[PDB]
There are 2 protein chains.
Amino acid sequence: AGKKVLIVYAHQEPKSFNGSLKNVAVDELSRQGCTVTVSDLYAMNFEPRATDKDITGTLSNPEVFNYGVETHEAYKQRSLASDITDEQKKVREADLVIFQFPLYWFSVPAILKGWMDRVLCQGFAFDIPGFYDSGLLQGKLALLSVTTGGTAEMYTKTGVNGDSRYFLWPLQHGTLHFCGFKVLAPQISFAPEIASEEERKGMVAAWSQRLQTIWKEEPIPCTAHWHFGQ
Amino acid sequence: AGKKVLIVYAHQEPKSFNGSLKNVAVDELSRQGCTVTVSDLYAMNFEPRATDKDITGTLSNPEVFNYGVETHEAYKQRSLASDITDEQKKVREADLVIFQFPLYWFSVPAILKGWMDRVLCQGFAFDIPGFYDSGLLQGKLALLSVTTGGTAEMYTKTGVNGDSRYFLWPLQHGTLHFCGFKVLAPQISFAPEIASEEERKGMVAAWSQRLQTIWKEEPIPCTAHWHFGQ
Ligand SMILES: Cc1cc2nc3c(=O)[nH]c(=O)nc-3n(C[C@H](O)[C@H](O)[C@H](O)COP(=O)(O)OP(=O)(O)OC[C@H]3O[C@@H](n4cnc5c(N)ncnc54)[C@H](O)[C@@H]3O)c2cc1C
Ligand SMILES: Cc1cc2nc3c(=O)[nH]c(=O)nc-3n(C[C@H](O)[C@H](O)[C@H](O)COP(=O)(O)OP(=O)(O)OC[C@H]3O[C@@H](n4cnc5c(N)ncnc54)[C@H](O)[C@@H]3O)c2cc1C
Ligand SMILES: CN(C)c1nc2c(Br)c(Br)c(Br)c(Br)c2[nH]1
Ligand SMILES: CN(C)c1nc2c(Br)c(Br)c(Br)c(Br)c2[nH]1
Ligand SMILES: [Zn+2]
Ligand SMILES: [Zn+2]
């Protein structure tokens, strides 16, 4: 035991399917004795825009603004905005980061994209060197728990949407793997709006049950072959 | 040949490489006699978050907030927030929509993701049915003009990042094609920060040159094969 979990949660509605998946996670991980923290992005009115307000005090170059460089330097100089550093503290302490969100345009909702853009800066999440297998959050686990409008059928290799794995690439590989996370198998709850309550309860239950043994899981091989191969 | 272009632009710094790419597009398309509009999202302080503030009318279900449902109904009733309808007007009038942005986490910056999330609502951009080749923005063209930190070699199949086309899938297919756009080949200006001044000028001029003949181009086949190969 002694395991710490951050849930980064992106849904506007407490009563939503996403809300229930988040609450089941809190309940089950809490029951196990895990340390659990939730960043409820919409309730926080979390700022998604990458702007020069994310740096407090004097900028590295106040005439030409380069976000990547300014935030790298601000992290090194402990001069990032408190909303960012608050999130970095949560991530730093976590052994597992679970992202709970509805799929928006084959990706995360903008509020959560903004969390990734602003929280995962150079020096904290990655550096030269220290990316992919050697990214700075190595040792940590990340897990995408996604809900969709589309059915599993639509999300097949020859379905209209392609394999669900195809849209996971920028998230699992380009973001989480890049930062050094070992990536647990995604949790994809397909088309809850379409499903019967029976099927919905089953999807929630699968998640709760999965969570019972989450600490015994092996990470996926987060490779192009995993995402795009046969 | 009275063509209308919307450039949706997502960079904080007017002197940036992205800023130059946006400006040369304006210069060249204006020179051609095109009608040109730019949505400079950061300068507009464009709202990225999908929230209940985006609907001003009586909600369909005020007890359980479903963003998709409420925005679809609000579009039909004309009770969407005016920032959304302002953008929809620009898209409706445009023959070509160019997106100009730096790659953030294998995707668009959150401010631009928010534009996609909030502007491309059901009833305006797609219906059920009425998506992919039957999407509501059929007859229009879209083009991603992207800049990266990574080099072209890093973005090949055997490179660490995988092929560049891999990260285009959620944007070109999941978003643009879903809404009925035909998609012109991407413009990817690789690693300008690493490039010499002359190589930078070369990349800007290549884009300007391409734009001279943009109206003669055919779209890509926006399929899984195009993106991922056999
Ligand atoms: C901007 C935007 C972009 C989108 N892009 C995509 C896309 O690219 N691809 C795609 O596939 N979809 C897309 N969607 C659709 C979206 O992913 C789904 O609408 C979303 O995933 C549904 O999840 P939800 O939590 O909102 O469901 P909800 O509507 O909140 O819930 C579904 C039903 O489950 C019920 N429920 C809640 N809790 C429980 C419980 N504990 N047990 C049983 N039932 C319960 C709820 O009451 C509800 O009736 C998009 C939607 C929007 C708004
Ligand atoms: C949050 C975040 C996430 C990122 N994620 C990724 C990612 O997933 N993958 C990836 O590859 N990269 C990523 N990057 C890096 C990012 O994509 C690059 O920094 C960006 O694309 C560079 O474009 P720019 O316009 O900001 O370059 P700039 O720094 O503005 O341009 C480089 C140089 O070009 C000069 N210049 C400007 N105009 C001209 C001109 N007309 N002629 C000649 N020179 C000119 C500028 O003065 C500058 O010196 C990320 C960065 C951030 C901040
Ligand atoms: C709102 N709703 C039910 C919904 N929105 C969708 C979007 Br946007 C995409 Br892309 C896809 Br694919 C599917 Br399937 C969607 N289903
Ligand atoms: C800031 N900078 C230059 C930068 N950031 C990057 C990110 Br984030 C990713 Br993922 C990749 Br891949 C590359 Br290459 C990046 N290069
Ligand atoms: Zn990977
Ligand atoms: Zn397509």
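Residue numbering for chain B follows Swiss-Prot, covering 2-231 in order.
Per the header: X-ray crystallography, 1.5 Å.
A Cβ is built for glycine as well, from the same backbone N, Cα and C atoms used for every other residue.
These features come from Swiss-Prot:
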type	residues	note
BINDING	B:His12, B:18-21, B:104-107, B:148-151, B:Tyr156, B:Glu194, B:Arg201	FAD binding site
BINDING	B:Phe127, B:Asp128, B:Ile129	substrate binding site
MUTAGEN	B:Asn162 to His	Loss of activity toward CB1954, no effect toward menadione
BINDING	B:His174, B:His178, B:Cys223	Zn(2+) binding site
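Nearest Cα neighbour of B:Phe107 (FAD binding site) among the listed binding-site residues (B:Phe127, B:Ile129, B:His174): B:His174. Between B:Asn19 (FAD binding site) and B:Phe127 (substrate binding site), the C-alpha separation comes to 30 Å. A separation of roughly 13 Å, to the nearest angstrom, links the Cα atoms of B:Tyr105 (FAD binding site) and B:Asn162 (mutagenesis position). Of the chain residues outside the substrate site list B:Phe127, B:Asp128, B:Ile129, B:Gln123, B:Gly124, B:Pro130, B:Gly131, B:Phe132, B:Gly136, B:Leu137 have their Cβ within 8 Å of the site's Cβ mean position. Using a CB-CB cutoff of under 8 Å against chain A, the recorded positions that qualify from B:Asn19, B:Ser21, B:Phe107, B:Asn162, B:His174, B:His178 are B:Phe107, B:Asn162, B:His174. Of all Cβ atoms in the protein chains displayed, 12 besides its own lie within 10 Å of the Cβ of B:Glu194 (FAD binding site). On its own chain, B:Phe127 (substrate binding site) has B:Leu121, B:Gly136, B:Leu137, B:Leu138, B:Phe179, B:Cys180, B:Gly181 as residues at least 6 apart in sequence with a Cβ closer than 8 Å to its own Cβ. Between the CA atoms of B:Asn162 (mutagenesis position) and B:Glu194 (FAD binding site) there is a gap of 18 Å.
All protein chains considered, the CB of B:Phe107 (FAD binding site) has 25 other CB atoms within 10 Å.
Taking a C-beta cut-off of under 8 Å and a sequence gap of six or more, B:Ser21 (FAD binding site) has these contacts in its own chain: B:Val205. Only B:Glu194, in sequence order, out of the binding-site residues B:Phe127, B:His174, B:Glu194 have a CB under 6 Å from ligand 2. For B:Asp128 (substrate binding site) paired with B:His178 (Zn(2+) binding site), the C-alpha to C-alpha distance reads 13 Å. Taking B:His12, B:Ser21, B:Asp128 as the candidate binding-site residues, the subset whose CB lies under 6 angstroms from any atom of ligand 4 is empty. B:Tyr105 (FAD binding site): 25 other CB atoms within 10 A of its CB, across all protein chains.
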